Amino acid sequence: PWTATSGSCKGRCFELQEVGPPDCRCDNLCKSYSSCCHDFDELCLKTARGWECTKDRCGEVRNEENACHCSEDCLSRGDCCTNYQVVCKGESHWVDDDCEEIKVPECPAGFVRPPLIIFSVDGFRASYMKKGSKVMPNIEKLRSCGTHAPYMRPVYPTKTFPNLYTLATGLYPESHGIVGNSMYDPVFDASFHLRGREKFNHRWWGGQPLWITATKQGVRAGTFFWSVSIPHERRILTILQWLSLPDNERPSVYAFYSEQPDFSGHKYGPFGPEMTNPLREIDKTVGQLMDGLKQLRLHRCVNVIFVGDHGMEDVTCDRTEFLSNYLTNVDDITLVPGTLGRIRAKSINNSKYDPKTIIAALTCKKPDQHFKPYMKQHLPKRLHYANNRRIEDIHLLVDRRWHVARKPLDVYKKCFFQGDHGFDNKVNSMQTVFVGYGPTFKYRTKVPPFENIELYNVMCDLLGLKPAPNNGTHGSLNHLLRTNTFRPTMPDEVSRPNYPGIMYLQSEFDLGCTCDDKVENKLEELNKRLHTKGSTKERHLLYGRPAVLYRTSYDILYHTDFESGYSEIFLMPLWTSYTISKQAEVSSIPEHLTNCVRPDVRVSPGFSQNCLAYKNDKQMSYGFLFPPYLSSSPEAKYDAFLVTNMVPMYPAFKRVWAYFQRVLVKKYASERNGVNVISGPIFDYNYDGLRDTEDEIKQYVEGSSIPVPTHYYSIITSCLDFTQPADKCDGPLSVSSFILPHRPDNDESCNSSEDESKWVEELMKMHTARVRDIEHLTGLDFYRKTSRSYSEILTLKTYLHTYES
Ligand SMILES: *[C@@H]1O[C@H](CO)[C@@H](O[C@@H]2O[C@H](CO)[C@@H](O[C@@H]3O[C@H](CO[C@H]4O[C@H](CO)[C@@H](O)[C@H](O[C@H]5O[C@H](CO)[C@@H](O)[C@H](O)[C@@H]5O[C@H]5O[C@H](CO)[C@@H](O)[C@H](O)[C@@H]5O)[C@@H]4O)[C@@H](O)[C@H](O[C@H]4O[C@H](CO)[C@@H](O)[C@H](O)[C@@H]4O[C@H]4O[C@H](CO)[C@@H](O)[C@H](O)[C@@H]4O)[C@@H]3O)[C@H](O)[C@H]2NC(C)=O)[C@H](O)[C@H]1NC(C)=O
Ligand SMILES: Cc1noc(-c2cnc(N[C@@H]3Cc4ccc(Cl)cc4C3)nc2)n1
Ligand SMILES: [Ca+2]
Ligand SMILES: [Ca+2]
Ligand SMILES: [K+]
Ligand code: NA
Ligand SMILES: [Zn+2]
């Protein structure tokens, strides 16, 4: 691509509209494209006399060659050194001023809205805010005076370009398309890398990033990307100069980026003694910006976000696993290596390549194996890492502190490095930072940790923009904001339930089921009638019926111990809701009821499962959504064996489910002072994170229309103040949820030959989920009827229980 570098940057330095080749460029990215005009360094990257005013420069004659000015005309030109008022005019550094609440924007005449400045730092691990506090006074003041989270959760993989582009779009990497720092797109037949020019091609970058959302809605944006050779001081000066533009030309949104502390963290590890200086230098850059804003009378006008992309872990060349120690055929694969693995065939002409044999050769083969293979559809759903053709079918999830590589020579013909990142985004070392400071943010406010996919919505709220469709939950971060909150309405219910009564005689059913239940009292007869009409429903359905947000046919079924929403289309519940008090007792399935399945006289035979299909299907068994172990009485236990409570389960999966139901539910009720459980199936055969329609289901119980779930979920809710029982909670709630994969083996669990007490809870913790994850996968809307604010409930639905110490 040819450039006419003989043009000039005169009057165009850091121009905001980029110009078309062959014309030469003067914008903050021209260096990256080898396209700057011949005089860009001379005019636009001045360095003379450095970055600071000194007493002797005060009131100097302007010399246009100087990097920044200390002349009397510099404030009107907008090009003072950032410490000009401190050195020359007796002013204090911003960091030395007391924190004073910004109740309203205090903006210069002609400012239509508070500008937003995003100050992005690469590799800034969450714990640096505490561990580095003594050397980061400007950042500690933003943090203590503004709104801060103890940490912000990045997206997987915890790499730079996936995370920065998620910050910009509100999208998961599988949706925006930047699924790694390295990628092959088989449709394009094209490779994306950190080095080189392919990564500039727009076809890689999907969604709508914030600078485009702004520009389309009439809000002007600074260019967010900076060529690496532009010094940080010059990036700050360029932002301050843009903020001095005339009102009609001046952007409202800006970004600064620092390559530190990531650059040093790779060399020295996250807490290497060499890491103090990079933290001090980032802090000094924040101080330049804040002093510069104070000079422009913008320090009580601009909203500042201080945010990282990911953290940093200790990783050394010696902690590398080699695929050459597992695979015979190592020359027949291409590996994307490091802190994750992605595997595909080296040649699409090789008809000997078999993913199943590769997976099996990588599965629990060495006792302390430091990675686990997955077909991407079997990855924890909370990673949202499958629905992109750029994500290879075979994935390796690498243990924190480790790498994977194809063969040893890859590690020494490429130890050097002491830090790296990329691992599972629930890993503590990978967590990063969020601070918001300014008029629109709250004052001296802590907020709970949240995910970086939520920030795009908030940045849109700060700018008065309608966000493009994204994976945030708009409103979930309203508690960060003083004003500009977004006040969503609950989605409208699409399908109303049927409330069937007794409509069928037992002999109408030819389901091939049997139950030893022929055992016969007017006291207990009215009572069973009241329980079937919903007399215990306020105990077992604590937060209202889930709303069904798509068109379908389903029945509400009431029972003593549980309530369900029973799909006549999928022949099983969409949800089953029950409450277990701290005092509840566990019981056995009585010997005479081991194989008991009972026709439900409220549901037609034609909308029922049948036991014959399970008998004939030699791979598939069944379980129950409401656990028979937690029946309130022997009489109530018969309800748990209704055919309307049965769901298809592989034997291997029933090991996990029966341990959850028999041991773990009661443990959680004990620990949390009661729990409310909502359980159900999920169908996601196209791994898009969204509810399947019936025509997407790939597997049925043999000989039947009974669809097989890809996953089983549970939502486990209790009172945040555990001095109140789950069923009498006046205040905020506490939730944990999971999305367990419905697999025919426990190959994921290397210790599965051992007692469930040694592996099942570990599996469940890996498959922890947000309620929102379950909403996407089911088309249900939970917590419709609480005493809590809708924004509070949205925050609850985005909560992830991480199980990190
Ligand atoms: C996270 O939030 C995001 C954003 O909301 C959610 O993603 C949305 O999900 C929708 C459902 O999966 C999806 O809607 C589809 O849009 C199709 C048009 O798509 C283009 O236009 C939009 C708007 O500008 C654009 O954003 C799209 O961008 C994608 O594709 C480009 C490359 O083409 C990428 O650069 C970009 O990164 C992005 O890729 C991602 O999404 C695509 C799917 O669009 C994936 O395949 C990628 O892997 C990656 O994840 C596009 O440029 C529209 O055509 C669809 O409608 C079809 O389906 C319905 C089914 O009923 C049918 O009625 C229609 O007739 C049509 O069917 C016909 O085509 C079928 C497929 O060829 C065919 O099989 C049939 O037989 C028919 O011929 C559909 O509406 C929307 O695009 C995305 N948007 C984004 C940004 O990803 C996401 O779900 C959220 N995640 C969670 C878990 O909640
Ligand atoms: C070489 C090289 N490798 O990386 C970079 C680089 C990375 N990032 C930026 N700017 C970021 C992009 C972004 C996205 C979203 C938000 Cl909210 C803020 C920001 C600022 N500039 C350059 N140059
Ligand atoms: Ca990074
Ligand atoms: Ca799906
Ligand atoms: K069977
Ligand atoms: Na196993
Ligand atoms: Zn890095």
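Note that chain A carries Swiss-Prot numbering, so the residues on display, from first to last, are 50-463, 468-573, 576-591, 617-885.
We read in the header that X-ray crystallography, 1.5 Å was used to get this structure.
Positions of Cβ are set from backbone N, Cα and C atoms, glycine also.
The domain 'SMB 1' annotation in Swiss-Prot covers 54-97 and is backed by sequence analysis. For the published mutagenesis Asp171 to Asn, Swiss-Prot gives the following note: Abolishes lysophospholipase D activity. Taken from Swiss-Prot, the feature Zn(2+) 1 binding site covers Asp171, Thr209, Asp358, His359, and the record attributes it to experimental evidence. Here the residue is the original one, while Swiss-Prot reports the published mutagenesis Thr209 to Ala with the comment Abolishes lysophospholipase D activity. Listed in Swiss-Prot is the mutagenesis experiment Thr209 to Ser, annotated as follows: 15% of wild-type lysophospholipase D activity. Feature annotation from Swiss-Prot assigns 1-(9Z-octadecenoyl)-sn-glycero-3-phosphate binding site to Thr209, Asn230, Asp311, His474. In Swiss-Prot, a mutagenesis experiment is listed as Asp311 to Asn, annotated with the note Abolishes lysophospholipase D activity. As annotated by Swiss-Prot, Zn(2+) 2 binding site applies to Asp311, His315, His474. Under its mutagenesis entries, Swiss-Prot includes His315 to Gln with the note: 20% of wild-type lysophospholipase D activity. For the mutagenesis result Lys430 to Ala, the note given in Swiss-Prot is Impaired secretion. No effect on lysophospholipase activity.
Structure with Swiss-Prot features highlighted.
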residue: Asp171; record: mutagenesis position; DSSP class: strand
residue: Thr209; record: mutagenesis position; DSSP class: helix
residue: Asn230; record: 1-(9Z-octadecenoyl)-sn-glycero-3-phosphate binding site; DSSP class: coil
residue: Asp311; record: mutagenesis position; DSSP class: helix
residue: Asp358; record: Zn(2+) 1 binding site; DSSP class: coil
residue: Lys430; record: mutagenesis position; DSSP class: helix
residue: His474; record: 1-(9Z-octadecenoyl)-sn-glycero-3-phosphate binding site; DSSP class: coil
Exercise for review: Take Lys463 and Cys468, the residues on either side of 4 unmodelled positions, and give their C-alpha distance in whole angstrom.
Suggested key: 11
Review point. On a count of neighbouring CB atoms within 10 A, which of the recorded positions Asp171, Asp311, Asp358 is highest?
Key: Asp358
**Study point:** Per-residue Cβ crowding (10 Å cut-off), top of recorded positions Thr209, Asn230
**Key:** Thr209
**Study point:** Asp311, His315, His474 excluded, remaining Cβ within 8 Å of their centroid (Zn(2+) 2)
**Key:** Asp171, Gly172, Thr209, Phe312, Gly314, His359, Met361, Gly472, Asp473
Practice item. Rounded to the nearest Å, what's the C-alpha distance separating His359 (Zn(2+) 1 binding site) and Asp311 (mutagenesis position)? Just drop the number here, would you? Key: 9
Point to revise | Anchor-to-anchor distance, in angstrom and between Cα atoms, for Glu573 and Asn576 with 2 residues unmodelled between | key: 8
Check your understanding: For the mutagenesis positions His315, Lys430, which one has its C-beta crowded by the most other C-beta atoms within 10 angstroms?
Key -> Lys430
Check your understanding: Looking only at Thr209, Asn230, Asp311, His474, the residues listed as binding 1-(9Z-octadecenoyl)-sn-glycero-3-phosphate, what is the longest Cα to Cα distance in Å?
Key -> 14
**Study point:** Surrounding CB atoms that lie within 10 Å of the CB of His474 (1-(9Z-octadecenoyl)-sn-glycero-3-phosphate binding site), all protein chains
**Key:** 30
Check your understanding: Given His474 (1-(9Z-octadecenoyl)-sn-glycero-3-phosphate binding site) and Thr209 (mutagenesis position), what distance in Å do their CA atoms have, once rounded to a whole number?
Key -> 9
Check your understanding: Taking the Cα atoms as reference points, how far is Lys430 (mutagenesis position) from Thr209 (mutagenesis position) in Å?
Key -> 21
Review point. In the domain 'SMB 1' (54-97), how many residues does DSSP call helix, how many strand, and how many coil?
Key: 9 helix, 4 strand, 31 coil
Exercise for review: Rounded to the nearest Å, what's the C-alpha distance separating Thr209 (mutagenesis position) and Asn230 (1-(9Z-octadecenoyl)-sn-glycero-3-phosphate binding site)? Just drop the number here, would you?
Suggested key: 7
Point to revise | Candidates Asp171, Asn230, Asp358 (recorded positions) - the one closest to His315 (mutagenesis position) by CA | key: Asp171
